[PDB]
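Structure first, then comments.
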Amino acid sequence: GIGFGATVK
Amino acid sequence: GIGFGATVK
Amino acid sequence: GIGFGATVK
Amino acid sequence: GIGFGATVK
Amino acid sequence: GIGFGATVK
Amino acid sequence: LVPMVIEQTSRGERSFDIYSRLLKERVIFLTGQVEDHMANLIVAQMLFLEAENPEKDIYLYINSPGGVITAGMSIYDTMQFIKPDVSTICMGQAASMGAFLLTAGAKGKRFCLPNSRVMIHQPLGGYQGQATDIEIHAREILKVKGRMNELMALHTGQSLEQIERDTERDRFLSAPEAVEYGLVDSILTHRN
Amino acid sequence: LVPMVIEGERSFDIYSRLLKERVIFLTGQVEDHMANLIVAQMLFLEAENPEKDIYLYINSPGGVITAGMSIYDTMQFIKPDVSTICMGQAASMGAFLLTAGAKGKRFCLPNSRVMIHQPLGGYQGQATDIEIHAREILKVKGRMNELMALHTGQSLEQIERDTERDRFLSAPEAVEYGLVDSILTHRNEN
Amino acid sequence: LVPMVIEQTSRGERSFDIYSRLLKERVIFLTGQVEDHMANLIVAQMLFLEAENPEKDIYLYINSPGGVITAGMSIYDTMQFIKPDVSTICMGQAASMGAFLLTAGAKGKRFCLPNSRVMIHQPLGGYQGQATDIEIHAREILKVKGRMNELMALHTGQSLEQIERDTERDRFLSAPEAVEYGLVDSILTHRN
Amino acid sequence: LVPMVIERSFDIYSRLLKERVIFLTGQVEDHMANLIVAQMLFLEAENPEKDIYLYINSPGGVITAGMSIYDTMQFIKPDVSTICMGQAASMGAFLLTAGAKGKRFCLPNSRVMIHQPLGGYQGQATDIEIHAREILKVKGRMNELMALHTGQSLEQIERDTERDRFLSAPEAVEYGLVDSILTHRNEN
Amino acid sequence: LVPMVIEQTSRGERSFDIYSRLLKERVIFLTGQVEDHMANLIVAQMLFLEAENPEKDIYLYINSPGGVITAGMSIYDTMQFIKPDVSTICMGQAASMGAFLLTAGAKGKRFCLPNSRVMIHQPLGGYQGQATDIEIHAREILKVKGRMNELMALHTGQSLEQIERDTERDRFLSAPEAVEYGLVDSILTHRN
Amino acid sequence: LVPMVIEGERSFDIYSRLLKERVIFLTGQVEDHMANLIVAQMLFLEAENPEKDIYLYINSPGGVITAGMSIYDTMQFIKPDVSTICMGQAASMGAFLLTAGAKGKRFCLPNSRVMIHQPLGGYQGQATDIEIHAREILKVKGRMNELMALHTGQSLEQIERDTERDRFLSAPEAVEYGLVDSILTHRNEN
Amino acid sequence: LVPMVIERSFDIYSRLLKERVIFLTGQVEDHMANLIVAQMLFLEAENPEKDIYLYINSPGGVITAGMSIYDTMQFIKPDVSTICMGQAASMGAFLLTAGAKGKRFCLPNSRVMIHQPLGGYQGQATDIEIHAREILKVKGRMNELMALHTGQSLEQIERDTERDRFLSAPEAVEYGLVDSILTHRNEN
Amino acid sequence: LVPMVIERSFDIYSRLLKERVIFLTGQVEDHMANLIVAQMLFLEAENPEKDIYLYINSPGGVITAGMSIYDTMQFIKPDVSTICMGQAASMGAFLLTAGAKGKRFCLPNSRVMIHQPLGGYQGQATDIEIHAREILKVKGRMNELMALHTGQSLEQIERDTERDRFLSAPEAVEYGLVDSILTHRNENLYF
Amino acid sequence: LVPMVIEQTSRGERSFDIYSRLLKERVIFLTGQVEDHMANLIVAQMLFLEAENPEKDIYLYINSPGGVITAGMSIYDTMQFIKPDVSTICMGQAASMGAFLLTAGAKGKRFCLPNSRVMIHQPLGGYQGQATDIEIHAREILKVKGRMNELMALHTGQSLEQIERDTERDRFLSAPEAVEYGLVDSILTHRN
Amino acid sequence: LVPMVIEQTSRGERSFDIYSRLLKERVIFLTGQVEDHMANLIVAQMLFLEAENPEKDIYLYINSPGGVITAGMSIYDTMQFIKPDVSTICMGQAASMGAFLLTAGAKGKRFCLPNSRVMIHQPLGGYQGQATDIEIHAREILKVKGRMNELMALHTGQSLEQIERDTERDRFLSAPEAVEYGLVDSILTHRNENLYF
């Protein structure tokens, strides 16, 4: 995802 | 049609 | 045409 | 062209 | 890149 | 904002704004105060529709509080000029110029919704200047009043004298009263 | 600001002292309040001495017609002869009052000016109301022109042609036009 | 808002605004008070149309309360310059500049709607400044008045003296009166 | 507020009016002009043989108002001695030079400005021509009067009034606009 | 609003705004008061046209009441800087800055319409401040006036003295008077 | 509101009472009306007693120059020696009038502050008219500087350098600059 | 409106002026300050040995106007007893503490505020530097006078005037702005 | 306009002043307050032993102005009898209750409103803190004086002034804000 | 107006806005006063950039006169939340909020141009109403001031006491002074 | 309204606004008062051009009455930072900030048109508040004035003292006067006559 709670690579 | 006078089923 | 002077079918 | 100076048929 | 930090060819 | 709609055609889907989509179905909207710019736009639509199909009736929906007279006469003349029968419909209200355009529709094709209200009154104007100029302008507006009354009488079918007595002051007509007054032909309550 | 004067001891403003000498000033645009004031002065002067002539100095760009008519009717109502004098300029109403003075007692200063024009009015409303107001102002125009022709001696037709648009006149032109009688070059001479 | 229309062509469907679609049919709309920007736009359209087909007649629809003169003279000169005949039509009303443009149309191609009103008056202006400056501007506007009257007389056929007497004050004319005056050749009562 | 003096009770300007002194301050309008006219008439009635003094400090104004003052000064018998303090504008200068011959003075650091009339009108071309001709006649009339009082040729005045021309006290004297300068009361 | 036009090409149809279509034909419109932004836009167009084809001529139509001088000088310097001959045409009116740009066109390529009017007058400027600052600004505007008059005399061919005498106050000139003065080479009465 | 005083007994206002003691006030911006008022006061005092000195208290941020020149010319024109006193502050035209007082009778309170600067102005119009107005203000600036140098004793060149921009001066600095003569700390002391 | 007292007709302020009472109200400005100055001069002329009373209720204002009042109070021979009613701002407080030593009083609920000068200028950097130095000199001069009258050190005044500082009647006494507090006329 | 009476050339307000009557009308500002102060001093000088009457009809105003009036009333020797007509607002109520003990009155249909001070400031956080502390001290001081004149407790006043509190003539009497009510002159005859 | 640029990728040409193209290169612009809308936009850009590549440094250019504090805190919190190091650059000027965001950048990646200026001052505010409400709002802004000073000291390395003394009034700092004050890390004079 | 132009390319016809098309030719316009928004746009354009070709010169046309300083310093710093030589051209007029940018252009690549006018003056400013704050702001503007004068002297070659004397009041200069003053190098009378580009 893109938000705060979202996880990223 | 789409108007008032227009006929629809 | 489309105007006043223009002729139509 | 299209202007005044421009020549046309 | 394009910024100040970014290097240019 | 104006919503966009999609039309399914043989060539493919087409994106249209809601007003343009209804124009494709021979429906014009006359909303807001009448003025040169809006009237000019309405005139263009009528001409375009006539060229597209000069045999199919055009529909004009009127929700107007009224406006300029000259701007209205252009629409009136355009309607009476083209071949298609311009069916007028009154939604919400029709003012002095809206009512004039409403009754100017094709005989038997002037409709009004049940709760719509129609108001007719004599022209409004004014001028500031010398006495000589006032006389010219005062005479002009009176001629306009006479011309408007004659046209209203012809379309409504009422006598000219009756129109003059009823237009001396603002007169509000409901959809049923309008039918009896010849301003409209019938009322649209439900879809049959 | 208005300065005081003395004439026991009494306090008088400059205008009141002149009023004691039968002199009235008609300055500024003609409205109802100033007109009412001028009317009051005429009546007061008439009561004091109804046989002595009154002097009315005029420097005005014009104004309401109703106000001017009250002054005009009052001048013709009272017995004293209201000698009108023009200083600076007389507009349509000012000129009307100027020429309305007593015959032989209408003067203009050498470098004064006069302007006569037809009435100005406006109304906004229904066509019916417009016709009413239009007819009224035309009647006023006719009435004003008749009075001007009576005081000036000119023909009603000539007045209508000359009042169709703003016409300017100097002191000599006004005299030849019958609008006034003579010119006050100097006090001693006349 | 301005509606969008669709044109069926050999290459494919095309989306146009109502005003542009009519421009394709050599129709130009003159609306609102005349000014440099609108007049410039009209000039551009005329030149473009001339290049496309310098033999097909152009149509100018006028609903204007009048405006600047210089802006109008540009349109007038442009119309008299190009080869195509600029058929003028009056919808709603034509004011002093609108009337001048309306009567500047090609002879035999100047039309009016039945209820349209035409007003002709002398130029308006004004200047504030020194007396020397005022004299210059006064002479200039008078020359403009003289020039305008001469052109009006040339197109209407009326004598120059008659035009001066009629333009001294606002003069209103209906479609029939305008025809007798010579501003417009004929009226478009109904399509034939 | 304006101070008052006892001589029962008099205003500062009223007290000077007793000494035949009038003040022309601010833009020339119809009301102030009418007031000045009233003062002249009042002074004339009291003593038509004593000279009046008119002090001028003004940036100009309406011409009709000024002409009323000018016509009045020439109408009455008393010699109206005009004095310039601070500045005299086009109408102020016209009134200054209109004073009695030999009684037009200016202060050392005073200034004078002469320019042609200003005006304007908005309307039809016909009305414009009428108003234009009038203001030109006014310009001619003012120039004629200026030439008479100053003694300069009419052509010279027209050339100098085409644009704003400033003049100091000495220049004004040489230009005939005034007669002399008042450095000190005792000297004159 | 600005109409959109269609250009027919072998490769495909293209849609352009009326002003851009004319730009494609090396036509630039100068309209309205001369400010910095419009001037920048005109300057940008000239540079683009120069890059496209320096040899071909550029046409500039002038319908402007007046404006800032600095902006006008940018346009003037740009016209004299680029290689293309800038043919100036006057439509409606050309004021002091417009006339300066009009007369600045290429020799023999300056034209005016018959009813167009040209006005020329000295610069207008104002400053509020200390006497020292006032002197600096006053000198600057005078130098500008002298420089403008020099250029006017060069293009027109009139003597510098005559130009100064004629620019002391507003001077109006019709198309014929302008030709004799030398502001414009000829008039476009009708297409040939 | 302006208080009043009683002095038979005669009603008076505070400013008028001081006027009996030959005291004038120059407060607020220097305009034409207030200046005319000050000029009127000087003339009235001169007529009463042309041998007694006048006192002019100055607290002003400056104003029009034409108005100031009228006051300056009038002070020189009359015979009485006009003693100028500074309270608060004296601006470009306040200072000009202050230093214009009679030699040896120009005073300034201790905490007063003087400001001298070159004239201000402006015009909008053609280039021709601009040149005229520009030359005029320059002549005015030159004239003002000459008078300041004459009263202060300084050189014209020094004045021009010091007036190019706003220059503030306290009471002692003004004394050394020749703009005033002394200071008034206490009535009994001086 | 202002009430009128018959004694001859006197406005209420004039009657109190007869008792050598002067009211300083509202924001300080040239016009109000000039009126106060006139009153002090008139009272000194009427009697140069009787004390004057100045009641102060104001939010402050221009400094130049305030300095004229201050210089006048210290110039005239009479002792000016300052009294604070409602509030005294920076200029009001300066005038309050400037009264005659031992004759400066404050009411119990009055509030006193002292702050450094406020000024602004727009222009070229050169002119800005000039005005900045001037206001700074004014600030220094004001602080010097405040320290002299109050008796506080100059350094202390600078620290307390860097920002708005409020003081009640008791705090002012400790500070030295006012000699004492007036609770009842008979008591004091 | 202000009527005039002859007894000579007295306006209506001055004639009442001759009877030791002052009016406190409209918002409390510095000028009107200074005017009231001048009247009190004048009356004191004329006769410092006769009671003064102050009629109050006001929607309140500046506090500094009110304090000047309050301090003056408590400073002079005469007893200032306060009367409430129409309404007494926060500052009006403060001056009303500040009258001489036993001489504070209120008409039957009058109304009193007490609330905490109003103010504000815009600037740096430092300056805000200063002005904030100041207004709080003012609020505290006002409450103390109100409690002293009303007999109530400081805590009760703080609770009741946290928000606009309205009181009629009877309520004000029970609240100690006034002493009694003036229904009629002949029925009370206090004067 | 905003210029349009072209990106030439292997996939094909792409039209971008100048700001959007730079965003593709991890460059954000913080211009103008700090309000809620612009701040919300900046927050969205940071999140989008983080997701694309949470290991590449983000660049934030700062030219601003400051603004709301709440808005700035959102940007500040977002910068400290995301993994990428937000390299802040100061162009023209940094105000109190701008400086706060500038110094909040990643240690060693806070730059300032040579001629740039920086201004730090304590928060501004105000309230109008009852004394109770005043005390509440006053306490709140003081807490904000304390919180801001703590963060400034943490990033700048200075002591809390020194920051309080320096922020009591507007303090200006050039690029070199800011470096010594720990507000930035280095300067960008030329490209190496 | 902004005209749109068509560019012929191998891929096909491309549509651009007139300003964007010129940007493709390394041409930037600095028109109107200098503010923060326009400056960032110019800064963005310069950075974009540098990345495309850091060896080709950039052209910046200047017609401006000046404005904020900070907004101008950003442009100045950006020009002195990037590798390309920013050739500045003056059209119509260059005010204090406009002139500063004009002289900031690469040596030998600063131009003015013959009728263009250049004005230089000391900074303008002001503040309202306490005396303490006034001193802070007054000191800051003076530092700005000093810094600006130092830069002007460096680019024009003149002495710092001469610049201070000439900037004390509004000083106007024409293209020739500017060339002798060092603000610019030459004059673009004609494109092909000089062929500087």
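Heads up, residue numbers simply count up from 1 along the chain you see.
Using the three backbone atoms N, Cα and C, a Cβ is placed for every residue, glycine included.
Features reported for this protein in Swiss-Prot:
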type     : residues                              : note
MUTAGEN  : G:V5 to A (Swiss-Prot position 20)    : No ClpA-ClpP or ClpX-ClpP complex forms
MUTAGEN  : G:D13 to A (Swiss-Prot position 32)   : No ClpA-ClpP or ClpX-ClpP complex forms
ACT_SITE : G:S92                                 : active site, nucleophile
MUTAGEN  : G:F107 to A (Swiss-Prot position 126) : Little ClpA-ClpP or ClpX-ClpP complex forms
ACT_SITE : G:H117                                : active site
MUTAGEN  : G:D166 to A (Swiss-Prot position 185) : Loss of protease activity, forms ClpA-ClpP complex
ACT_SITE : G:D166                                : active site
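Within 10 Å of the C-beta of G:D166 (mutagenesis position) there are 20 other C-beta atoms, taking all protein chains into account. When the recorded positions G:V5, G:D13, G:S92, G:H117 are compared by Cα distance to G:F107 (mutagenesis position), the shortest distance belongs to G:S92. Around the Cβ of G:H117 (active site), a 10 Å sphere holds 20 further Cβ atoms from the protein chains shown. Taking a C-beta cut-off of under 8 angstroms and a sequence separation of 6 or more, the residue listed as 'active site, nucleophile' has the following same-chain neighbours: G:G62, G:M115, G:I116, G:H117, G:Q118, G:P119.
G:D13 (mutagenesis position) and G:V5 (mutagenesis position) are 6 Å apart (CA-CA, integer value). Looking only at the mutagenesis positions G:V5, G:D13, G:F107, the densest Cβ neighbourhood within 10 Å occurs at G:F107.
Counting in whole angstrom, G:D166 (mutagenesis position) lies 37 from G:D13 (mutagenesis position) by their C-alpha atoms. A strand conformation is recorded for G:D13 (mutagenesis position) in the three-state DSSP classification. Secondary structure at G:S92 (active site, nucleophile), taken from DSSP and collapsed to helix, strand or coil, is helix. In sequence order, the recorded positions near chain I, meaning those of G:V5, G:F107, G:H117, G:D166 whose CB lies under 8 Å from a CB of that chain, are G:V5, G:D166. DSSP assigns G:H117 (active site) to coil in the three-state reduction, placing it in neither a helix nor a strand.
According to DSSP, G:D166 (mutagenesis position) is assigned to coil rather than to any helix or strand. Following the DSSP three-state reduction, the secondary structure of G:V5 (mutagenesis position) is strand. According to DSSP, G:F107 (mutagenesis position) sits within a strand segment.
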